[PDB]
Every structure is written in structure tokens, then in C-alpha cells.
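What follows is a set of notes on a single structure, which appears directly below.
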Amino acid sequence: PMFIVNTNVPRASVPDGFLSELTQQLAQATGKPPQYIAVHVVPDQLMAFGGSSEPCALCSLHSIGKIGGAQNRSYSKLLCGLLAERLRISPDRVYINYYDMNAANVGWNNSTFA
Amino acid sequence: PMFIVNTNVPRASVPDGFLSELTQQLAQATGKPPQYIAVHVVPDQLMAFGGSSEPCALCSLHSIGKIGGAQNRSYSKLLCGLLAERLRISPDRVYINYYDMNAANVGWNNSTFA
Amino acid sequence: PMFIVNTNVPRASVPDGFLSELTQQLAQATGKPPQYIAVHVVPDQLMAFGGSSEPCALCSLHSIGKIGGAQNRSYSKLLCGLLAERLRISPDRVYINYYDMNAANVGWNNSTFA
Ligand SMILES: Cn1ccc2ccc(-c3cn(-c4ccc(O)cc4)nn3)nc2c1=O
Ligand SMILES: Cn1ccc2ccc(-c3cn(-c4ccc(O)cc4)nn3)nc2c1=O
Ligand SMILES: Cn1ccc2ccc(-c3cn(-c4ccc(O)cc4)nn3)nc2c1=O
């Protein structure tokens, strides 16, 4: 899986351990190997949510499977919880785009998964 | 909705009120409530379009509905117009990916929109 | 087409010619005209792959057509090869999301491609 979070929170306010925590928590939530979860945090961004520049986050999660109605609700609670606790971003100011990728449409290690 | 624009134009060229203008203009164009529109502008990027590094922009608009043939043409006219007038980017050096997202695939406020 | 590569490799380690090389190699592999290929490289990112901070990359390729099983395998070999040779990123630390975009969902030049 691939998880990206873009935010206007400053870099200094991203705690040590955050990328590793996202990796472990996503492995637990998706069942996917932590070795093959990629995480990316982009602080200091020029962004607004509802016209306001208070802390916010725009995110994505891509996976081959493990994406669906009930799972995505669970991931949203998990990820909003982490962003609130670690980055002090309110959950009402977080968006996450989920993508159920076809195995043929993900490149990795010189090939795909199909 | 979520609107992102990445560009090689420098930060100092982005007008102070650009995020607010995008929010208001997208609410009018999509009919979506302004308090749910998120906007993100990323200047100073290392990019090329046709192998040239003249001003360009790569963008995305995600929305649950309000995406379609005629609507997307209208959004492109609006958004290319703003990028041309505000950032001095030629419309023929702008790409916008439109995504009609399922509500179950958009996380927000500890859940999804489904 | 649109190709984006986000990486933790530092900016100074991106060679002169990298964007031009990507543009030309993508035109050859896809058959798409190079004047319409956009490329974007984002170095110095805070990202991890498998919890590790060794060089890695998270990428996307969007195209109207030219996306499919065998084609995407070919693009992955090409792009991992370039990232390995030019940015010193191991292929097993590269993910690429492929998107076959409907022409009506690609904005350009004040309109769309359909
Ligand atoms: C059992 N096993 C073993 C190795 C593995 C290795 C990789 C994956 C895997 C990777 N993605 C993914 C990553 C980035 C994207 O942008 C989209 C999808 N989805 N699944 N899954 C497995 C897996 O399920
Ligand atoms: C009538 N009504 C009322 C409330 C509302 C509230 C929210 C939305 C809404 C949110 N998205 C969206 C945001 C971020 C994404 O990354 C993708 C999609 N699309 N629509 N729509 C409505 C809406 O249409
Ligand atoms: C034959 N011919 C001629 C002109 C042309 C002109 C443009 C394209 C074209 C552009 N995209 C694209 C760009 C950015 C995106 O974000 C998504 C898709 N895909 N194809 N294709 C052609 C093409 O195939």
C-alpha cells in the first residue's frame, strides 16, 4: 500500500516516529506486510479546507484490495485518530481518497502484480 | 471536493487570495458547499511539459458527482482561466485529472461520506 | 500523459537531463506524442518504504489509453530502470500507480479531450 498525507502543519510539528507508526498501524489495519507499505508526509503546504487555513490534511490510500465500504470507514477512524493525536489536526478537516487498485495497474520492482 | 494544483511558477507569484478565490469559484461551478471544498497549491516545482520548462501546471479535481462531459469542460475553462490570469500559465500547458469518487471511497471526520 | 515521481533522494542528485530523458523514454514506450507528455519530479521528500529511509520513490502515470497488463509491465521495467540508473533507487523501493483516464476526465487548454 501507499499512504500520502499533505498538510499545512509545519515540519517541526511532525513527531519523530510518525512515518514508522503509520507503517505499523496500516500493516495491522490492512493485513498487508509492513515491508511493502510506503508512507509519505508533506508538511508546510499552502492549503485550505472550507476557505480556512486552520490545520487540515489531504490524504490518499492506495492498495490492491483491502479497500471497501466498511474497511474504509475503519481506516478513516484510524487515520483521523492518528492525525488528531500526532499532528493536532481535527478530524473534520481531513479528507482521504481511497483507491482500490487493480493488480495490473500497480508497478513495483520492474513489473506489476498481474 | 478536493482541488490540487502543482506548478513550476514561483511562490511569490501566487496571489495572497488565491486559495480563497479557488474555493469560492469551485463552489459556484460545482454547486458543492464551500465549507466542504479543499484547495491546495504547490509552487516552485521541477516539471516539464513537452520537454519545456516554461510555466505549466498539473492539477486534479476530486468530487462525489458533479463530474461529467460538459461539466468538466466548464471546470477546465474556469480553472485554466484562473491559472492564466493569476499565474500567467498558458492554458495549453495545464492538465487537470478529474475523478468522480464513490462516497464510500472518500474518508472524512472519522468515517466516509457513504 | 502525466508522469510524477516523488522521492526522498536530494535535489542535487537529480541529473541534468532527467526530465527530458523521462519525456523521450515515455514517448517511445507509450507511442504518445512527446509534445503532450508532462513530467514532474519532487525530491527531498519525507517518505519511507517498509519503514526504511533508504532511497525510494512513489510515482504515477496517467494516460488516455496505452494502459494495460503488458504495457504497464513494460512501463514499470523502463521507469524502474531509469530510477535505478539515474537516481540510485532500487526497483523494489518504487511504486507506480497507473491510471487509464477517460478523455472526458482530462482537462487541457480550457476544455477536455472529449
Ligand atoms: C501477501 N503479500 C505479500 C507481499 C505484498 C507486496 C505488496 C503488496 C501490495 C502493494 N500494494 C500497493 C502499493 C502501492 C500502491 O500505490 C497500490 C498498491 N498493494 N498490495 N501486497 C503484498 C501482499 O499482500
Ligand atoms: C449536497 N451535498 C451536501 C453536502 C456535501 C458535503 C461534501 C460533499 C463532497 C465532498 N467531496 C469530496 C471531497 C474530497 C475528495 O477527495 C473527494 C470528494 N465531494 N463531495 N458533497 C456534499 C454535497 O453534494
Ligand atoms: C494520437 N494523439 C494525438 C494527440 C494527443 C494529445 C494528447 C494525448 C494525451 C494526453 N493524455 C493525458 C495527459 C494528462 C493526463 O493527466 C492524462 C492523460 N493522454 N493522452 N494524446 C494524444 C494522442 O494520443
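Here chain B follows Swiss-Prot, giving residues 2-115 in order.
Including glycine, each Cβ sits where the backbone N, Cα and C put it.
Annotation comment: Swiss-Prot describes B:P2 as active site, proton acceptor. Residues or ranges marked as substrate binding site by Swiss-Prot: B:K33, B:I65, B:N98. Experimental mutagenesis at this site is recorded by Swiss-Prot as B:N111 to C, annotated: Causes formation of interchain disulfide bonds with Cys-81 from another subunit.
Ligand 2 lies under 6 Å from the Cβ of the following recorded positions, listed in sequence order from B:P2, B:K33, B:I65, B:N98, B:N111: B:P2, B:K33, B:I65. Checking Cα-Cα distances from B:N111 (mutagenesis position) against the recorded positions (B:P2, B:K33, B:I65, B:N98) with a 10 Å cut-off leaves nothing; none qualify.
For the substrate site, whose binding residues are given in the record as B:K33, B:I65, B:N98, the maximum C-alpha distance rounds to 18 Å.
Proximity to ligand 3 (Cβ under 6 Å from any of its atoms) holds for these recorded positions out of B:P2, B:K33, B:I65, B:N98, B:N111: B:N98.
When secondary structure is read from DSSP and collapsed to three states, B:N111 (mutagenesis position) falls in the coil class. If you draw a 10 Å sphere around the CB of B:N111 (mutagenesis position), it holds 16 other CB atoms from the protein chains shown. Annotation: B:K33, B:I65 are the binding-site residues among B:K33, B:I65, B:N98 whose CA atoms are within 10 angstroms of the CA of B:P2 (active site, proton acceptor). Long-range Cβ neighbours of B:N98 (substrate binding site) (same chain, at least 6 residues apart, Cβ-Cβ under 8 Å): B:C60, B:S61, B:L62.
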